[PDB]
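Asker: Here it is, the structure in full.
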Amino acid sequence: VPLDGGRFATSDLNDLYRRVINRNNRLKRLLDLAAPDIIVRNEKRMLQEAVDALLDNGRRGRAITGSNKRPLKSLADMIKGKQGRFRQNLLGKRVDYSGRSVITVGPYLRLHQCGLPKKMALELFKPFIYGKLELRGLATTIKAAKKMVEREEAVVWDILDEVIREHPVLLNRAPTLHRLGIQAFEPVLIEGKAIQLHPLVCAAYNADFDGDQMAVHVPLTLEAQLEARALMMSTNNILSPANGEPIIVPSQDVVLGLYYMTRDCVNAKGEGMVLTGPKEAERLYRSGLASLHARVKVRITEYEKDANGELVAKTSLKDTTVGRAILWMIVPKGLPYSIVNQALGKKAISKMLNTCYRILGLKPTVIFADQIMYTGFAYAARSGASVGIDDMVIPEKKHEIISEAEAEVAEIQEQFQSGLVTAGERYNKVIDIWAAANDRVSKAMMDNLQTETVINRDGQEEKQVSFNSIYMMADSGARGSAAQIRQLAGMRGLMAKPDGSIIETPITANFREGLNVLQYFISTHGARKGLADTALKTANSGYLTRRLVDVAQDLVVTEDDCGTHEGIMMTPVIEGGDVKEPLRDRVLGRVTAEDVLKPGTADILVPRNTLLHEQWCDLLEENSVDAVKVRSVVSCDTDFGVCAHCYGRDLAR
Amino acid sequence: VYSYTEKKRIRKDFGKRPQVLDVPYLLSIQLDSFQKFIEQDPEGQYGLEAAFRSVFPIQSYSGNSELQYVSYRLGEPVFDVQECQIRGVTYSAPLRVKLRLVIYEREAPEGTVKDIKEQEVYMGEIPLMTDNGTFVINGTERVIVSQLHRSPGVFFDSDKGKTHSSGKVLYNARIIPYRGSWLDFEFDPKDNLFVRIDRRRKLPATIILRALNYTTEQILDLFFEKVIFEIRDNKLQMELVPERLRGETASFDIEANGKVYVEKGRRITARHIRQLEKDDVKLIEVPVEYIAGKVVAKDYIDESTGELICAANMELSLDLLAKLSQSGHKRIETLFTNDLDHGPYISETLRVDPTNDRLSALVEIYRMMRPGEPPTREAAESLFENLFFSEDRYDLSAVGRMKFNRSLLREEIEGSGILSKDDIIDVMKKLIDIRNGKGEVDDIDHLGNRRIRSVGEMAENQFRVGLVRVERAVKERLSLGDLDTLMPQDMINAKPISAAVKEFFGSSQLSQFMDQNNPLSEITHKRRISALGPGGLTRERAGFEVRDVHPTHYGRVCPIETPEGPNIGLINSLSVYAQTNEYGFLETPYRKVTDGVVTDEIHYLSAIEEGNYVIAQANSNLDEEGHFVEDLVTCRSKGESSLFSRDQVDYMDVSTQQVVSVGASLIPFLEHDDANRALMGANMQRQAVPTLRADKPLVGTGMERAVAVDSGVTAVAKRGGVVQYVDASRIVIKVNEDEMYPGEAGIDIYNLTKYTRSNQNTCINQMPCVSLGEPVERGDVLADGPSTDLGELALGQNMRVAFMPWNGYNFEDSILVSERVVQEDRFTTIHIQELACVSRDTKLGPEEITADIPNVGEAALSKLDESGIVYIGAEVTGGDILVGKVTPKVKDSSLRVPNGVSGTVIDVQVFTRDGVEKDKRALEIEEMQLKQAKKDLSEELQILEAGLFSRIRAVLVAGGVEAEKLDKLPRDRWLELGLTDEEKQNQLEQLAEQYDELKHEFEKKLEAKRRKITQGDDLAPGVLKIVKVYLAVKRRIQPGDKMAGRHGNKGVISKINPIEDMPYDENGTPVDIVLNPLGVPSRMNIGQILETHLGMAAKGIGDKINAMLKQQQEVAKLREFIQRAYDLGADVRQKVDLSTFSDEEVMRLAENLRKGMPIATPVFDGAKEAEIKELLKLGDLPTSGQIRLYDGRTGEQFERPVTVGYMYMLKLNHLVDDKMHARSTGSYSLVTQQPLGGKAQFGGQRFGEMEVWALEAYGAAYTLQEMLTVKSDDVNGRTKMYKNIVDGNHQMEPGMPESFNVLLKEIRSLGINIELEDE
DNA sequence: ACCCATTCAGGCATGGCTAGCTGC
DNA sequence: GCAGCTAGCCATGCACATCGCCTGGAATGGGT
RNA sequence: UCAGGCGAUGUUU
Ligand SMILES: [Mg+2]
Ligand SMILES: [Zn+2]
């Protein structure tokens, strides 16, 4: 190549060929004059080793140096390795029609559509644009229309909308660990320069918004559009092929919302008044007569589909809370009202979404997810759940507890100083007693938080669960847990030392009060251990996934029924301790192999070629048979593939 | 008391401990190191003096012609720093050396024939160090990062466990010399000792023993003890050291002169041994049929015949006993051997020996060091005597010798710089001692086995490499030379010296491209301590222990400030108080404790010294009298903390900061944060970017002043005095009287640096921060720099924040910002790009820079002058034409603003190689720069000459004045005066002669300056003139930028609301940012809430003063209120007697407080909740720190209080319009017809291996077949696809990927044959 | 002399192998 | 006095995208 | 438009 100016960047090939060719010409020469044998042997040996270089430098003892200081790249290196063709331009390659940018939030999107920048789009779809232009005749040829788009005149944006209208794109996030990390969307055009991405999918991508980036690809051909519309648009992956558990699991803000939205206090404005329907419950909460969570009676009407596909209504006076009804105005038709009566933590809201799925199908579930999100964000903000120093409460007994523990420490110290115990059990004694004190303080703080609020009922006093913002964000399951709320209020326990031994003086102080220096400095290597670990962890795991996919590649479900009577056996796992995995969830959805006889023999309970779904598992529980044979892919008897029935349910459908 | 600028805005300071040792000068590492590398110092000892005096004298092959050293010198540079950056040459210095060449009388005693001393042969250029610690290599500004490696010395490691699975441990012992060849000893699971050299193979250790000309008998004597047997009456009675039995259970009777102590079989008790040693009874009879299971000491040949009886170190048997008792060797010596205390290790290894003599040993060594050669005897002799004993190719330093003798419990600390028999043997003894069960392995993290080099060490060493590369050639020419017909400066050729030292300062795993976007970034990057680079471990071998933080980092190397990701734990920053010991171990301050009093006597300590003493801790309540107020205290003793008695302590910490680096001691309330988030906070702080309008930080930590002043990015005054002329360009200070030199001194002049490029494309800029007619003290600011204010560090801005979830727009971490922010331009950064346009005269012709262009008319050419280059000022955009360049045909090789990058041209440079013309605009800018140089340097000298006329007319005035004799005539009548003929007339006459000389001097100076500015310096070969243009974008803030606190809460700004819709509070002010509370519990950084509350208190004090001052109130009220605010707090060291300012001097202070009374918080001695509350209540805000906020949309109270306050946020520099990118179709690559990669090159993404797996997982296959055929590789199909697209039909045509076709051609180029079959 | 003739050290795991290596 | 074993020596490999920024063939010796 | 260095980025649970 002609680099900047006149010089030419030497290419290792050109170099090595040039060397072998010089060597060869000299050797032809010396065989035109019958020169002596020592010389010809030297020449031949040099030539052999130069060709060795050309083919595979570095393999014969010491490599030949490069033009500067460093081995130069031969053909074998041009094939193999992390940077040869097979891994740099065949398996995965670069791609026109694409772009990349930063992501942001945009919580106004139905979950089957994503933001997309304007500039970035008009630069993506330039072809389809040229088309529609000279179709409407607003131009002459390519070059004229190219001037058009360059100008960005008043028409191009309208036509850009016209071709966006329905045309899926693919969003992708950089380290794509697994299938769900490439999905589809329909574009909505936006100003700015940041891809706006629906929020119920951040979980799947594993994409916080601390400055991550996403790539957009366009599908061109018609088959491909139908692809992104039938196999990859977010409304067709609401089960993870890993394990059939939902993946649209709502997340932090939205659950804090619903939570604070549905939870009884004991005495707020509007007590005991009776209401004629979710509608006027909402109308109260708006004009400000009743409060968002006040024990109340209402008339609600629920539908149940007991008939063979028919929806029967029934009404009654439930006892509930205003906010809880206002939630009810969303839930689709056929779900029992007892689904939103309880506190609505994170687990519970997931349960709600999933039952809605199993019963009403798909479209209701998607639309109901989007409404969860809207109403959630809305009432969260309308709550205003902050966090401030005054809301991390110190147990007033912490000082006493820890002083008492200190005294016991000193007592063991004396029993050793007079020489009555071995350092071994001394060490063990101290560590145990600190652990005990730790647990006592943790009990104390958790108590004083959870019951803190104590208020009057139009009577005298009464105690209820609290409204302490940090306790709330930890009881909803939004963020944190008992562990971390502990580390904010009560002592933060014992901290390891680099080796694995465990230092014998706990960090008596929490994060609200300060930390004197030495305490902090221990906590350091406590944390750096893991933080430095995580990187090497990443690398090695990537390598693992690679090898796995390169051994399980060819395997495609080809035939339909191998028709065999082998199989493996299934019993629930028991590890000396309590049973760990129930036989139900090890046998959910996996074709049986031999008819499972009722323990009363000659009482055939199930056929041999059934598809054990939930109800059949229930039957198994009924007769309580607990050793079932079943067909497993390791036994199927099909050439060059794997028969359908031997592979069971397809999780994600 | 206060330095007169502090009296402007005196920062209030919580904090309880008295500080005794102020923050030291933050660049000691760099500055002392280089000042040491390059400085005339006698007696060798670490300088170029050391280097030369080592390598010289050079003597011929006994030809009695010799070359020797004298001295050396360093001329002043051929430029200065600023001109140097602007042009591009290095900031170098010439190197002169005085050499002396002598020859003795041929064929005679030492008759000195001749000694010519070539005056200062020139041997190259070595860069210098700017007063900021940065080198300047090619127009850019680079930094060398101190390296951390293993102390040249000796070591005893375990490698416990993991090897051989046998549960058995090894014990290897290494010698790592400073320069030469390593050496290792190690065991093997059969207790067999083995030496190895340079990691090559294994050898039986006794081989190198014997190689050091030792006979087997000497060897056994040296290692093992002895056991004496006599052929007495019978049974050959034995001498017995009683202790020698305690480990060995007996199998025969144990008596004493018949008096039996034990009978056959049992072990021995120490009581018995004591009895025996009391008895002295040792010469005892032994069962003879037992000793046969032992080993002989020496060779007992016959007294008479001397036959081949017994080889030393051989087993025994009664037949051999008789074979020797034939002559009756009445003395037999054997080797004491325990199998628990003292083992037969060396004996067994000696048995495994292949060789038996010195010569064979040397042969074996030669053969392992060189594969495949018949060894010549003396050749191998040379090879061995040249690896471990020759001054040339092996060298410990003083450092090595110290650490070595220390490890061996030797006496001294000085000694030779090469090994010795004594040494190798002693090492082996120590190793054996370990395997026996005394002593302990060291470890390789303890900071007594790990050491800091620096720029000095490096450059010195590389320069030494230079000298040896030159001495070989010099010695050659001298050997093949002749009689003095050539002077010295022709022997030596400097090109190798220069080339090597340039290789170093220009291309190293160390010398790197200084981060510069930010004061704090400079001052971190210069204090960095890397473990990489030559002589160090690398990012794929480092295990886990070097990455963990060993418990001697305390107070020497930060725990927290460090990158995350690949190279964690290898880029240790360096603590505040840290210093470098004499030898080079990190050492820290401490306070000396006598019997019961905490002195104020500082005292430095290294790593290992600290082990023995017992150390206090920073925050230990001591009371007024050097007494700890308690009687038992927390302390740390030997990598262990505990509680100790009041009387055992010896040393107390210095201050409370010393455990962290200046990376993360700017983090208010640090101690309320998890290590993790403090870490990410330190880093993001390092990546700030100067804003447009700097602003003090409302909640700082008293280190801002240090970082700012003691970095180099602000104009500090050098001599106290009075300002005389201010301007955005320069500041001119009239020095005071006494600080002035006696001789015609004058005044001082600082050239502030107006807008110019930084190495990260951000802007750098300076502003005056003092007004006309005003005092300044020595050592003081006179110009804020990028991200500074009145001399404090200021990275971001303080905005009013409110924590509450708000309609989803702040979902994960997405800050939401109100248009008030973007309107007032308080994040509007400034950037600058530097394009380029060069011109080489080539074959086929030259290249002029005219403005003549086909395909476009004046409609585009307008913005160019008739000379071609762009006017300074035109708002250019993407596609405009900055320079008109033409190439001989004519072909257009012009220069255009690349797409996207807006601009506004601010400056144009033009270089030209000396020997070419200067075209029209060259001439224009040329004479402009002449006028510039004139009105700059000449005009400088003109105000200087004005002040000088004042000084010498005062020589005519002050004293025996001529008032009327002098006011009439202008200031020109001074030379030939006849006045009082005393010292005043003498001064007149002689100094006026001197002054006409000074007129000539003025002239010659200016002429030299013109001469410089006229010379057209060097370029790349083959180029004529270079034109450079600069542009200045200006970036606002917009959905996508990454904002960040100081506590490690990142966040991508995600919408820009109108003012109506923020949450406003009952008094009307909106709130400017809205974060997300859910982010506090999990990431357990409860710190940012305390920051917020204290901030709100600050702005409370502010608004109060603001009102009091707007009402135009009297001053009594202000003194009272300000006084109160500075006085509250429990018991602080701050103490301002506000009643000693001038009434005017207060109104000014209020003027600078009305934005908010800044507050301190020394890192680990912060402000407590109690004092935060009391400060708020001094204000008028609610104690809890939570307000009620309404809501811009519905105007109805949020249902419970929220937290609002002020917080200091920073605009990190991953600007979104730098990230975003798109591509439809464009440049394709060349070898494999795929698209390119990157942004500049208009490329596309990388549909990588993992994405392809994903697509395969979905059933989709057309998407994949497409993205591997049409979007990328098939040429034919690619174009046909595009065509169908524009026609309205969507359909593809697969074809075959050209890259695969390439794979075919290459494999086919090998011998292999690869085809495509047929169907 | 200038731009071109002929040439120039902190792995670890495993595994796969080669050369002794002492049961027989 | 041959063969299964055991011990040293070399081959192989060790995440994915960015983005920058630089930095980059001479090396003697020759003919006008 | 081709190969090394560095740094950053992100992958924090
Ligand atoms: Mg992230
Ligand atoms: Zn099957």
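Numbers in chain A come straight from Swiss-Prot, and the residues shown are 253-905, in order.
The deposited model was determined using electron microscopy, 3.4 Å.
The backbone N, Cα and C atoms fix where each Cβ goes, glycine too.
Checked Swiss-Prot, it gives:
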- A:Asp460, A:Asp462, A:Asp464: Mg(2+) binding site (BINDING)
- A:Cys814, A:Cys888, A:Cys895, A:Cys898: Zn(2+) 2 binding site (BINDING)
- A:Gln504 to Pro: Resistant to antibiotics salinamide A and B (MUTAGEN)
- A:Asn690 to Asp: Resistant to antibiotics salinamide A and B (MUTAGEN)
- A:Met697 to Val: Resistant to antibiotics salinamide A and B (MUTAGEN)
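Looking at the shown structure, what environment does each listed feature sit in?
Answerer: Counting only same-chain residues six or more apart in sequence, the Cβ atoms lying under 8 angstroms from the Cβ of A:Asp464 (Mg(2+) binding site) belong to A:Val354, A:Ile355, A:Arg425, A:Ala426.
In the three-state DSSP assignment, the secondary structure recorded for A:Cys898 (Zn(2+) 2 binding site) is coil.
Long-range Cβ contacts of A:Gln504 (mutagenesis position) within its own chain (separation 6+, distance under 8 Å): A:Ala730, A:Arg731. Secondary structure at A:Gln504 (mutagenesis position), as computed by DSSP, is helix.
Neighbour list (A:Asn690 (mutagenesis position), Cβ cut-off 8 Å, at least 6 residues apart, same chain): A:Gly742, A:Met743, A:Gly745, A:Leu746, A:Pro758. Taken residue by residue with DSSP, A:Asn690 (mutagenesis position) is part of a helix.
Around the Cβ of A:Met697 (mutagenesis position), a 10 Å sphere holds 22 further Cβ atoms from the protein chains shown.
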Asker: If the criterion is a C-beta within less than 6 angstroms of any ligand 2 atom, which of the recorded positions A:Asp460, A:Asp462, A:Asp464, A:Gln504, A:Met697 pass it? List them in sequence order.
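Answerer: Checking each Cβ against ligand 2, none of them comes under 6 Å.
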Asker: Say we define neighbours as other CB atoms within 10 Å of the CB. Which of the binding-site residues A:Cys814, A:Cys888, A:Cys898 has the fewest?
Answerer: A:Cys814
Asker: Rounded to a whole angstrom, what is the C-alpha distance between A:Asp462 (Mg(2+) binding site) and A:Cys814 (Zn(2+) 2 binding site)?
Answerer: 51
Asker: Restricting to the chain of A:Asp460 (Mg(2+) binding site) and a gap of 6 or more, list residues whose Cβ falls under 8 Å of its Cβ, or answer none.
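Answerer: Within the chain, A:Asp460 (Mg(2+) binding site) has Cβ neighbours under 8 Å at A:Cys454.
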Asker: For the recorded Zn(2+) 2 site, enumerate neighbouring residues of the same chain (Cβ within 8 Å of the Cβ centroid of A:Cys814, A:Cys888, A:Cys895, A:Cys898, site residues themselves excluded), in sequence order.
Answerer: A:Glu811, A:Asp813, A:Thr816, A:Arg883, A:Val885, A:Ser887, A:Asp889, A:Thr890, A:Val894, A:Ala896, A:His897, A:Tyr899
Asker: Sequence order please: the recorded positions A:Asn690, A:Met697, A:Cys814, A:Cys888, A:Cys895, A:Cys898 that have their Cβ under 8 Å from a chain B Cβ, otherwise just none.
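Answerer: Going by the Cβ criterion (under 8 Å to chain B), the recorded positions yield none at all.
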Asker: A:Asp462, A:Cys895: which of these binding-site residues has the sparsest Cβ neighbourhood within 10 Å?
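Answerer: Ranked by other Cβ atoms within 10 Å, the binding-site residues A:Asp462, A:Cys895 bottom out at A:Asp462.
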Asker: Out of the recorded positions I have (A:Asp460, A:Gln504, A:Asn690, A:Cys888, A:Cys898), which ones have their Cβ sitting under 6 Å from ligand 1?
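Answerer: A:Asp460, in sequence order.
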Asker: Between A:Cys814 (Zn(2+) 2 binding site) and A:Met697 (mutagenesis position), how far is it from one CA atom to the other, in Å?
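Answerer: Just about 61 Å between their Cα atoms.
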Asker: Please report the distance from the Cα of A:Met697 (mutagenesis position) to the Cα of A:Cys888 (Zn(2+) 2 binding site), rounded to the nearest angstrom.
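Answerer: Rounded to a whole number, the Cα-Cα distance is 57 Å.
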